[PDB]
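Visitor: Quick one: the structure is below, and I'll ask about it shortly.
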Amino acid sequence: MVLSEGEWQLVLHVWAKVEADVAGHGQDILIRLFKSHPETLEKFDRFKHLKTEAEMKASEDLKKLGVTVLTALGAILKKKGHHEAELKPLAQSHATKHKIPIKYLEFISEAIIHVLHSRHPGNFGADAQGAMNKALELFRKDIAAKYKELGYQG
Ligand code: HEM
């Protein structure tokens, strides 16, 4: 697929608002993900012992991971489709070391969209949401293809 520039502009415009508080957004998104799809929490050895959302909010480690995840995603979206290099190490670690199925990347894509929708309604109307969804579907499509070359496809 290929986004138009206009679509990239809608995606990077709301992203610039996310970047005003990267740790807060990273917490909100990971907690929305673990509440909605608790099985995903099992992939995190360091955190699968967290029992409630209060514990998750209080975890310093969880907040640090959130910033790591959002910072890598932001770097990929800022490429505007030219993200082959950025994707290579990401695909390798998520396919061989962590073993994250494509289905789980769809789940965090749903959590990202839910959080931007609640925190940025003015910059995340239907056209902006459609553009962010296209950008995350492109991201998932390119990572799924890399998973296949690497021998995981899952
Ligand atoms: C928007 C998509 C995501 C991005 C951009 C991303 C980014 C990252 C990055 C940059 C790291 C640190 C270096 C590395 O190991 O690659 C990481 C680690 C990790 N990620 Fe992902 N990730 C994403 C989705 C997920 C999902 C959906 C899961 C599981 C449901 C996941 C599981 C993990 C695990 C288990 C680690 C190691 C955490 C720790 O160090 O204990 N990631 N991820």
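Going from the start of the chain as shown, residues are counted 1 onward.
Cβ coordinates are placed from backbone N, Cα and C, and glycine is handled just like the others.
Sharing the features that Swiss-Prot gives for it:
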BINDING   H94  heme b binding site
VARIANT   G122 to A  In metmyoglobin
Visitor: Rounded to a whole number, how many Å is the Cα of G122 (variant position) away from the Cα of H94 (heme b binding site)?
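Guide: Their Cα atoms are separated by 34 Å.
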Visitor: Fewest neighbouring Cβ atoms within 10 Å: which of the recorded positions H94, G122?
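Guide: Selected from the recorded positions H94, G122 on minimum Cβ neighbours within 10 Å: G122.
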